[PDB]
Amino acid sequence: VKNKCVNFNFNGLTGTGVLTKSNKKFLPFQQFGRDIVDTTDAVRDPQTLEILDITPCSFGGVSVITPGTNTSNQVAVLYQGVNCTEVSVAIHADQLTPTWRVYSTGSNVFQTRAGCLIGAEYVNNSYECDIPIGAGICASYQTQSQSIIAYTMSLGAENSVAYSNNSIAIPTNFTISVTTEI
Amino acid sequence: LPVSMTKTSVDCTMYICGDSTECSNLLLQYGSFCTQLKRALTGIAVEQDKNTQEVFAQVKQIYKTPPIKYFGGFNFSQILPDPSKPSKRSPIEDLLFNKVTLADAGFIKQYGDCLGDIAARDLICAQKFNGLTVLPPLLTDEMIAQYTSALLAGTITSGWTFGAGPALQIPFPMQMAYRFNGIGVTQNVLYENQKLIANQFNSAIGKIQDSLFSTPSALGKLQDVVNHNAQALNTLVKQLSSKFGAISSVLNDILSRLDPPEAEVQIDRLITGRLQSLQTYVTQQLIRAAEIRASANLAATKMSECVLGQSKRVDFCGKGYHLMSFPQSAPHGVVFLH
Amino acid sequence: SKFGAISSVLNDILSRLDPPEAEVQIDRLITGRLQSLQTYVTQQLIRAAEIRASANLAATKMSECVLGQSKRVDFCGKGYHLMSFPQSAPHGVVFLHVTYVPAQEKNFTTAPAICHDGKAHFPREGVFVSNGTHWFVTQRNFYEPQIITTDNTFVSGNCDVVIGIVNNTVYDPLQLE
Amino acid sequence: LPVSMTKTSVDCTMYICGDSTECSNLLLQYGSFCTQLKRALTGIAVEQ
Amino acid sequence: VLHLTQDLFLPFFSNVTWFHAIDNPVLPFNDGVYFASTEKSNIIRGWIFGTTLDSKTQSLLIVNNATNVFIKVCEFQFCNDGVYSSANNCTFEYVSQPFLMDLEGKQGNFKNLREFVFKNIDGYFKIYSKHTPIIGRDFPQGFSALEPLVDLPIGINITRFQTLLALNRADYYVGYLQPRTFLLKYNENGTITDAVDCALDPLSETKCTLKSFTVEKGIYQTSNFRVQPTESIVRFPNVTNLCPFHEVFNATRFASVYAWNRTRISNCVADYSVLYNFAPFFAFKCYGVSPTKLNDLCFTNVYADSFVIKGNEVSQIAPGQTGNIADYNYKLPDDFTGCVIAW
Ligand SMILES: *[C@@H]1O[C@H](CO)[C@@H](O[C@@H]2O[C@H](CO)[C@@H](O)[C@H](O)[C@@H]2O)[C@H](O)[C@H]1NC(C)=O
Ligand SMILES: *[C@@H]1O[C@H](CO)[C@@H](O[C@@H]2O[C@H](CO)[C@@H](O)[C@H](O)[C@@H]2O)[C@H](O)[C@H]1NC(C)=O
Ligand SMILES: *[C@@H]1O[C@H](CO)[C@@H](O[C@@H]2O[C@H](CO)[C@@H](O)[C@H](O)[C@@H]2O)[C@H](O)[C@H]1NC(C)=O
Ligand SMILES: *[C@@H]1O[C@H](CO)[C@@H](O[C@@H]2O[C@H](CO)[C@@H](O)[C@H](O)[C@@H]2O)[C@H](O)[C@H]1NC(C)=O
Ligand SMILES: *[C@@H]1O[C@H](CO)[C@@H](O[C@@H]2O[C@H](CO)[C@@H](O)[C@H](O)[C@@H]2O)[C@H](O)[C@H]1NC(C)=O
Ligand SMILES: *[C@@H]1O[C@H](CO)[C@@H](O)[C@H](O)[C@H]1NC(C)=O
Ligand SMILES: *[C@@H]1O[C@H](CO)[C@@H](O)[C@H](O)[C@H]1NC(C)=O
Ligand SMILES: *[C@@H]1O[C@H](CO)[C@@H](O)[C@H](O)[C@H]1NC(C)=O
Ligand SMILES: *[C@@H]1O[C@H](CO)[C@@H](O)[C@H](O)[C@H]1NC(C)=O
Ligand SMILES: *[C@@H]1O[C@H](CO)[C@@H](O)[C@H](O)[C@H]1NC(C)=O
Ligand SMILES: *[C@@H]1O[C@H](CO)[C@@H](O)[C@H](O)[C@H]1NC(C)=O
Ligand SMILES: *[C@@H]1O[C@H](CO)[C@@H](O)[C@H](O)[C@H]1NC(C)=O
Ligand SMILES: *[C@@H]1O[C@H](CO)[C@@H](O)[C@H](O)[C@H]1NC(C)=O
Ligand SMILES: *[C@@H]1O[C@H](CO)[C@@H](O)[C@H](O)[C@H]1NC(C)=O
Ligand SMILES: *[C@@H]1O[C@H](CO)[C@@H](O)[C@H](O)[C@H]1NC(C)=O
């Protein structure tokens, strides 16, 4: 059963992960496989004499972004650093360790460089960052009638200077500002 | 000056007890000795994000250079963003990005090709195996170059006015006149030897590119930061290979071989070893984070003083009587052009 | 936290077991509590170093912006620093940076130098600024147009090498009297 | 103003196992634990 | 306080089966069963528990009456309706104040709602109750803690559940408990004003990991997600290397007991199905190892001593035995780690 998270007990080497075909160069006497950090990487099939690779199962980390509970109860779920199709099939097969299930409408799907975001919808507009998610993506609570929206952070107002060969601007007036700093 | 380093979110639970219910139960007896580590690591990530934000996002308005680039004979193509390049980076920025090699990029989503590694799996797949992941930074290497571009465009088309108030355009010639006046030489010499100073500046700009190209390692500070982080990560991963004084270094082997009440001592020994190793890693990461925070504060104040105006303190903005500085983005750091 | 021992309460565990076999659990409790304390003290040292750096920065900012005026830009608040008034805060300090910031600006004109008669005139301080018809001089950070006199300018040049030079006349109070 | 403090190169084997082969062997069971300390002290000396 | 605990609780917004009355299906009991019933005066009497509900395994009977209770750990025979017909192996008679108390303000609209929860962790039967004339429509929404009444260490086998009704001339609310981690808000008087799950909603999990009831705007790292593997493969080498057990069982001249042939077996995989299928045994007594557990142990060396003998001599041959064979022909060591086969 390849290309599936499966508990393996190969010749006494027991572990968890996904196994598939490989293009290793195992010598005939070779039985196990490893890497620089001494973690079992490849195993030879004792009854097939083929080479299989060992992978983490689905490792990631769930982070929840939310506004104040006194404001709203709606929440959004981040699955850190996982392709968002993999969580989709795992949810549909009901093999995810998290038992809480955030509903998937198809419009709340977001493949982000930081992972897959569920429960928020993409708006192609640009706003100032409110809740940092990562990879230049920020979410906030915004009315449509209210929901959680995800957008690329606006670096600021787009402004262009009036540089020229012989044109200058001199302030004819001035203001007094009292800032604060802690 | 380095600005930040990779953000990690080690999870002690299955870093120490790989999918072992009894090991998790044993770990539960050690109290909240894990929440401390998770909170410390997430705090370190937050401070690093804050460091890069302080050291770069200094101007609220993003500016762009005028389409024509003739600033009184001065040449800025080597530092201005390249429209032909799809990443919109300076030629020097390209050299900085190519002379730095990151073992762990972070924004890779490398799951799905570890099974397809064919050869021996690499460092990142190894980390993914045993409960260690890298959290990608908020400010992508892309728009940060946009920030540096905005800062550079502000400092050559408006002098230093835009750092105190509204951006007021000043042509580059009398801007240099004022930078000469701020050090103690009258603008007349610049207005006589404009051609000579322009040629000298162009020659220096051209030579610094060759200096960065031909040097063995001038970006050694950023490379050292990356190498130290990778080495700490590698030794943390390798520490799971130590029996720590028990029968074997494989928790699952110990579980499947001995009874619970006798393998209990061995798994407790493994917990005491692995958790303490994670403690050393976390403390060392804290020290490195404090050091890089101090360096990033220094970089922020250096940028605010030298780049956004003329600094009167000697040797602070490079050796000699300072005139101006030009910022350039680097992997996990910044590069200055005094 | 039991720390892998019989119980987490010392007075009970000594009152539940005799010494010669209880000392194992006592040692386990000792090492658990000692490791927790070591982690706490290390974190406290880290926090103390960070707060020491912050306090040194605060002291420097205090001695700069309050006991005088600092020319370091974006140090004593955004904009041109004027003063700063400290305020007491719980376990901290509060500054009130008073900063001069410009306002409404207008395009007028500029000239790097003005040539009256074969000689280039440069402003002693400020910009040679033209309304659009008449050339004038003023400061950098405020628009105070003034008549171009020989007191506002110093002459040194030959009126042939200044790129972008402009034509006009300069005034002097000595020829009239 | 202080500038530097006394550079140290503590040695794991000599410090914790005085010339004892079995002690060193059982130390080796702890993995590369103290190599980190040796690297840290070397880095401290270089920094100073 | 905002104490957190882990124990078998009824999940929030879980599924509760609602029944009626006017037969008495026996619902399974596993990891506890939640109960509730609202009534005017009374229609329910007691509960019976246990496995197969007959006079063979110890069971339970909790009938309540007008003044007291009748809890008893008994092994009653059958009633199929005077509710028991056997008290031979029955002990633990317990009587106390009735669980149900009814209060009515001169009108029956105050339907007394009674909430019961039972569990059998390491024996120690526990009963939970809080009685109030709640709104009375049905299973309500407002929070309500549960007051323990009796903690009794039964310590018997328990598998099925049933309840006993009353006579006459809307209830039955049944839920199940699962191991979950919860938060409980304690009032300054000590009451539980509100409680939160940690395995129901992402927001609830955040309130758990950041233990509180108010969460500020922001991002919080709560836990990790891992896909549990679906199937488990066990793979071992293609080696078969069948032992000579066939050759020691298919022989035709099994030696006499006086000259017992001792065969040395090495370098083979000891599959015991080959001995299982070859002989209809009559004595497969094992001493050092379990007869079921022979295929999961690796042995340094195996001796197969075969000799045909009489019938009673089969029982004679055993460790620490005596007899004309056990003393002069073959004597089994007292520390015999092995099995004998007689067919
Ligand atoms: C510079 O800007 C000031 C405000 O920042 C102006 O002061 C204002 O004056 C008006 C009346 O003219 C008041 O109504 C207002 O409250 C404020 O005091 C000031 O006039 C202006 N001066 C110039 C020359 O632009
Ligand atoms: C500014 O400096 C540029 C250096 O990158 C000059 O580009 C050069 O272009 C020539 C061909 O046009 C190349 O052969 C050379 O390698 C370099 O890329 C650019 O001309 C220059 N412009 C001005 C106005 O000085
Ligand atoms: C050039 O600068 C002159 C300042 O002296 C402005 O001239 C003014 O014109 C008025 C009449 O319109 C006079 O009464 C006054 O004394 C002054 O000379 C003039 O507006 C300005 N030109 C432009 C285009 O800004
Ligand atoms: C400023 O005015 C000068 C005369 O006062 C001009 O000088 C003249 O330049 C012309 C050629 O442009 C010569 O033919 C003539 O002999 C005299 O030298 C000067 O050009 C002028 N410059 C500008 C920028 O207006
Ligand atoms: C805890 O219990 C106290 C003792 O009954 C309560 O105080 C009482 O409050 C009532 C009003 O509800 C007063 O009339 C009475 O005199 C006494 O002060 C207290 O409210 C209660 N706290 C709770 C339930 O939160
Ligand atoms: C394993 O044994 C079976 C049974 O004889 C045989 O069909 C198969 O080819 C063998 N495979 C290997 C790799 O030895
Ligand atoms: C991950 O990203 C997408 C979405 O799943 C798809 O191309 C594939 O699964 C992965 N691709 C890469 C390059 O990792
Ligand atoms: C609007 O958003 C969609 C995706 O949500 C994107 O493809 C499109 O380019 C956006 N439009 C603009 C004008 O940015
Ligand atoms: C400035 O002058 C140069 C040369 O005199 C010319 O190439 C350029 O187009 C001019 N730009 C402006 C804005 O006047
Ligand atoms: C100067 O002129 C440019 C030309 O478009 C204009 O954009 C800018 O706003 C002007 N600045 C002023 C009037 O201060
Ligand atoms: C409870 O069960 C019913 C019917 O089986 C189903 O419709 C409902 O969705 C279930 N509720 C939950 C919370 O699972
Ligand atoms: C009710 O049960 C108790 C249990 O001891 C018993 O004593 C009593 O006789 C029963 N009947 C009444 C009417 O109380
Ligand atoms: C009670 O147990 C005894 C054995 O101790 C048994 O003989 C008897 O049949 C049991 N009573 C029943 C099953 O009613
Ligand atoms: C002996 O071997 C034959 C051939 O496999 C088999 O049919 C028979 O049942 C065996 N008899 C015994 C006693 O093992
Ligand atoms: C053991 O020896 C006896 C001697 O008579 C023989 O009959 C029997 O077949 C032997 N069993 C073996 C070789 O397995």
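Following Swiss-Prot, chain B residues are numbered 727-1064, in order.
So this one's electron microscopy, 3.8 Å, going by the header.
Quick reminder: no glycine exception, Cβ is built from N, Cα and C everywhere.
Per Swiss-Prot, these features apply:
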VARIANT   B:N856 to K  In strain: Omicron/BA.1
VARIANT   B:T859 to N  In strain: Lambda/C.37
VARIANT   B:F888 to L  In strain: Eta/B.1.525
VARIANT   B:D950 to N  In strain: Delta/B.1.617.2, Mu/B.1.621
VARIANT   B:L981 to F  In strain: Omicron/BA.1
VARIANT   B:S982 to A  In strain: Alpha/B.1.1.7
VARIANT   B:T1027 to I  In strain: Gamma/P.1
Nearest by Cα to B:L981 (variant position), of the variant positions B:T859, B:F888, B:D950, B:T1027, is B:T859
Among B:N856, B:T859, B:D950, these being the variant positions, pick the one whose CA is nearest to that of B:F888 (variant position). B:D950
Which of the variant positions B:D950, B:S982, B:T1027 has its Cα nearest to the Cα of B:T859 (variant position)? B:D950
CB contacts for B:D950 (variant position) [other CB atoms within 10 A, all chains]: 13
Could you say whether, by DSSP, B:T859 (variant position) belongs to a helix, a strand or a coil region? coil
Candidates B:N856, B:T859, B:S982: member of the variant positions with the richest Cβ shell (10 Å): B:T859
List the Cα distance (Å, whole number) between B:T1027 (variant position) and B:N856 (variant position). 40
If you draw a 10 Å sphere around the Cβ of B:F888 (variant position), how many other Cβ atoms fall inside it, taking every protein chain shown into account? 23
Expected list for variant positions B:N856, B:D950, B:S982 against chain A, Cβ threshold under 8 Å, sequence order, is B:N856, B:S982
Taking each of B:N856, B:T859, B:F888, B:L981, B:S982, B:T1027 in turn, which of these variant positions have a Cβ less than 8 Å away from a Cβ in chain C? B:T1027
Cα of B:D950 (variant position) to Cα of B:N856 (variant position), in Å and rounded, measures 25
